[PDB]
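K.L.:
For reference, the structure I am asking about is given below.
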Amino acid sequence: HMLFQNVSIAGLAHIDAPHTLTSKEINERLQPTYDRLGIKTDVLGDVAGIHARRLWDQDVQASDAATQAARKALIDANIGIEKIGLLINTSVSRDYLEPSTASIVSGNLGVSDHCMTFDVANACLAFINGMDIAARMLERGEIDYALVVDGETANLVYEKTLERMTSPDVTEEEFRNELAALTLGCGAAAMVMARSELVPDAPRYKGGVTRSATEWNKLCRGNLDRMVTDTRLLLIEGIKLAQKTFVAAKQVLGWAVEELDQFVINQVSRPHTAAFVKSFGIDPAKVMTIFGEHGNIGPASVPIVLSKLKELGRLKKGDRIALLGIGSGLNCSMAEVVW
Amino acid sequence: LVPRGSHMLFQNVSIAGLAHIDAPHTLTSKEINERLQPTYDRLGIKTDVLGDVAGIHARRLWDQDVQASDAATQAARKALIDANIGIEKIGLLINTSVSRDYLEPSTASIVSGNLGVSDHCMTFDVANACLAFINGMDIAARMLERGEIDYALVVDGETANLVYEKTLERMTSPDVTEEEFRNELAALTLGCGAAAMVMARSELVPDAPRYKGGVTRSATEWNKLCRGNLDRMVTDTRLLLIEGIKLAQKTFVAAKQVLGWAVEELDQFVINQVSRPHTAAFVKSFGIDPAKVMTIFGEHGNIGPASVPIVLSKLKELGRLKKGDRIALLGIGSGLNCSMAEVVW
């Protein structure tokens, strides 16, 4: 109905974590347990389509990775830290329960005393929610520039999920609900959003829609050491929810699939992506994918994909870009960017 | 005569419903002190640091199996009754608690699923230590003002059971050091509780309190002062006090400019509930009459972000609030962050 008209994307950056763990290396470590429990499918490589993921140096915290992404994004926007009025952290990974990881990143950067900070959590949709929050403050004139940051760390989840499941007493069906933890990846991203009158040639964020099906909130449940997931059910219901969200997006954004130049989606696995593409009848050329080599980087995967698109020169002035997230909740958000 | 700007204050946003839940089991500072007494003896501690210095006589706890979502959900049902609306009217639900069931999904999604929100309802969590309920209120108010929703729930359930249990064990260790004992003591001032607020477009609830918003300042160079995980909170209460008050004084200069505030013109100050020295420092630093600052930490401890709406609900329930009262909401949270916002009853 009334879209955002003066919110721009002034800067955008991602960080690839530096250590590679391949699914071949994981599978060798788990072969005993694959054997002594009779499993013959390579679930990571063949079903999920995840061949590697990246991990940080030890003791990199979420705040550290978010800080590194933030600095890059500020250089991409060509602004100093003193112009930032809002810093929102959207990661699943968090240094503490308190304070917010946002305050830590904000302190590492040296934001001013006018800078407002807080964290948003919402599984793989939180970056888009963070963008939407920021847009609302930009539009109203509360701030000129915002940082939305997201660092994800899966190092501990790998150490405990693995070392767990390689021990003498390891059972099953457990296995199928925990191997999903072995699809997770490390990475970070950041974006600088701004009032359009400050950065007139920049991409524009128009906003979007959200629909929910919170009857299914038990399906995917993650802490520091463990993620237990029902992958089948998440997929199917996720897609039904997305179809409903797409009817809303038609109503508020004038969306039809044939007019969108890119779909930037949260990156989960080959079956999640194929089912999305097949259901909606989307040309797969419009859907870049990174999970083969990075796994599932949660809410950072959206901006990481967009930033990769930008750095490869795939995005042209006037491109209509759909940002979308299907996340645990279940929740679905779809938003537009005009490049 | 001279037209001024709104200073970015919210327009046409109201408070339609408000409620709190008190946790059921009382844990007295007398009981805690009896358990800490051999450690006190060994460290030479001769004063009642909980009851006499902090001013906390008791706090409440839930049962061990109560999650943040369960408590929030009970507060939310009460707030919806107070607003006289069904869950179907809610277009936004924000959970603001420090305590959380999981890292994902959001605790707001659990609450929402418990209450049966519709498929139009947007949900997510906000985390910002003791300021987050106000941050949630602001976020919802921006949506309400813009006309995107009619009603929002801001909810907050706090559970301190685990922190109590594990702190008391570490604090009674024969090998605990003075510095660790001092660093962890503040965790024994925490309390359990929950709150929830229904916010609405003012045209739907014409006689309801109005929420104006206000101003925020930060000092994120002090982000190490109070750090907490699921079973441990470490706090430098001396610099939190000093640097908190310094941040508050700065935020209050901004409030004078945007809200027109003067201490003499506010009917109540609703502050996050920390301890007697923090409250005495705040009141003396600003010259506030103590009668206008209701305190619940004496019997409930520090309930984090829920403290602000719990105090507001308890003022409401006591009949301390009258139409036209100018209520200052002031939060100084770990970070450091400070917000000062106005409600006109």
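Don't overthink the numbers, they just go from 1 along the chain as shown.
Each residue, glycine too, has its Cβ placed from N, Cα and C.
Reproduced below are the annotations present in Swiss-Prot:
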- B:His25, B:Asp63: Mn(2+) binding site (BINDING)
- B:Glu104 to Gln (Swiss-Prot position 97): Hydrolyzes 24% of the substrate after incubation for 24 hours. Cannot form the beta-keto acid product (MUTAGEN)
- B:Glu104 to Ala (Swiss-Prot position 97): Hydrolyzes 27% of the substrate after incubation for 24 hours. Cannot form the beta-keto acid product (MUTAGEN)
- B:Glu104 to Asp (Swiss-Prot position 97): Hydrolyzes 50% of the substrate after incubation for 24 hours. Decrease in the formation of the beta-keto acid product (MUTAGEN)
- B:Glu104: active site, proton acceptor (ACT_SITE)
- B:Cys130 to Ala or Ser (Swiss-Prot position 123): Strong decrease in activity. Displays measurable CoA release only after incubation for 24 hours (MUTAGEN)
- B:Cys130: active site, acyl-thioester intermediate (ACT_SITE)
K.L.:
Highest Cβ count within 10 Å among the recorded positions B:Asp63, B:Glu104: which residue is it?
P.N.:
B:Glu104
K.L.:
Is there any among the recorded positions B:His25, B:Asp63, B:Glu104 whose Cβ is under 8 Å from chain A, and which ones, in sequence order?
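P.N.:
Near chain A, the qualifying recorded positions are B:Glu104.
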K.L.:
Can you tell me the three-state DSSP label for B:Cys130 (mutagenesis position)?
P.N.:
helix
K.L.:
Including all protein chains shown, what's the count of other C-beta atoms within 10 A of the C-beta of B:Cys130 (mutagenesis position)?
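P.N.:
Counting Cβ neighbours of B:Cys130 (mutagenesis position) within 10 Å gives 27.
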K.L.:
Within the chain of B:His25 (Mn(2+) binding site), which residues six or more apart in sequence place their C-beta under 8 angstroms from its C-beta?
P.N.:
B:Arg60, B:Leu61, B:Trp62, B:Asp63
K.L.:
Provide the three-state secondary structure of B:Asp63 (Mn(2+) binding site) computed with DSSP.
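P.N.:
Where B:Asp63 (Mn(2+) binding site) sits, the three-state DSSP reduction gives coil.
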